[PDB]
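Asker: Take this structure, written in structure tokens, and hold onto it; I'll ask about it next.
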Amino acid sequence: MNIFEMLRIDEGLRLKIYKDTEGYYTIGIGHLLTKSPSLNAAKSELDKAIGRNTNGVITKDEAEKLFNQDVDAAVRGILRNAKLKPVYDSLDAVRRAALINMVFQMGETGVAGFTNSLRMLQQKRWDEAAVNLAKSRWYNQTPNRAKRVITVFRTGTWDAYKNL
Ligand SMILES: [Cl-]
Ligand SMILES: [Cl-]
């Protein structure tokens, strides 16, 4: 298992514009297009992202390309963030994947906000960080996905994703 396979499981793959869990226009593998309520604005951001007149539909190759860009950006956002970088550097390879997943979902800003949890992860207090991560809107709104990510932080293994 790896970060790409992990996120492909959590986000799924859709080739036509759809609405995410928050009701925002998205496409591909969890690629947020716009927070705006307008489908046109969404089609416009899609075309600009792909570089062609899409008609709200993309191919698999195009979806994967946005995905690759998005994972790359997630990583870079972590390494440039004063609060995230040190956590990420302190973690083992499996747990780093869990942090990337959170950033991909909620953005760097969002994750950097989990101050207490971050400190606990940095300290390697797994069970305690897991309980603290669960006390969040994130966990209450997307519980199955949050449980998966939290279990990875708790155990350092990919067991939570094996079966899916
Ligand atoms: Cl883009
Ligand atoms: Cl969920």
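Each residue, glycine too, has its Cβ placed from N, Cα and C.
Per Swiss-Prot, the features are:
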- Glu11 to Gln: Complete loss of activity (MUTAGEN)
- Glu11 to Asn: Loss of 84% of enzymatic activity (MUTAGEN)
- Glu11: active site, proton donor/acceptor (ACT_SITE)
- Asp20: active site, proton donor/acceptor (ACT_SITE)
- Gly30 to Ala: Almost complete loss of enzymatic activity (MUTAGEN)
- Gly30 to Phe: Almost complete loss of enzymatic activity. The enzyme is destabilized by 1.5 kcal/mol (MUTAGEN)
- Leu32, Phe104, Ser117, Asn132: substrate binding site (BINDING)
- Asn132 to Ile: 5-fold decrease in enzymatic activity (MUTAGEN)
Asker: Among the recorded positions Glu11, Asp20, which residue has its Cβ surrounded by the fewest other Cβ atoms within 10 Å?
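Answerer: Looking at the recorded positions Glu11, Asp20, the Cβ with the fewest others within 10 Å is that of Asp20.
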Asker: Quick one: pull the CA-CA distance for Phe104 (substrate binding site) versus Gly30 (mutagenesis position), whole Å only.
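Answerer: Pair distance, Cα basis, whole Å: 9 Å.
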Asker: If you measure C-alpha to C-alpha, which of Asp20, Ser117, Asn132 (recorded positions) come within 10 angstroms of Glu11 (mutagenesis position)?
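Answerer: Those close enough are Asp20.
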Asker: For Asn132 (mutagenesis position), which residues in the same chain are close in space, meaning a Cβ under 8 Å from its Cβ, but six or more apart along the sequence?
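Answerer: Expected: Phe114, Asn116, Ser117, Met120.
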Asker: Work out how many Å separate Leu32 (substrate binding site) and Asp20 (active site, proton donor/acceptor) at their Cα atoms, rounded off.
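Answerer: Distance (Cα to Cα, whole Å): 8 Å.
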Asker: Per the record, substrate is bound by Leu32, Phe104, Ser117, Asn132: how many Å separate the farthest pair of Cα atoms?
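Answerer: Max span of the substrate binding residues, Cα based, is 27 Å.
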Asker: Measuring Cα to Cα, how many angstrom lie between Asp20 (active site, proton donor/acceptor) and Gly30 (mutagenesis position)?
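Answerer: Checking the Cα atoms of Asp20 (active site, proton donor/acceptor) and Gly30 (mutagenesis position) gives a distance of 8 Å.
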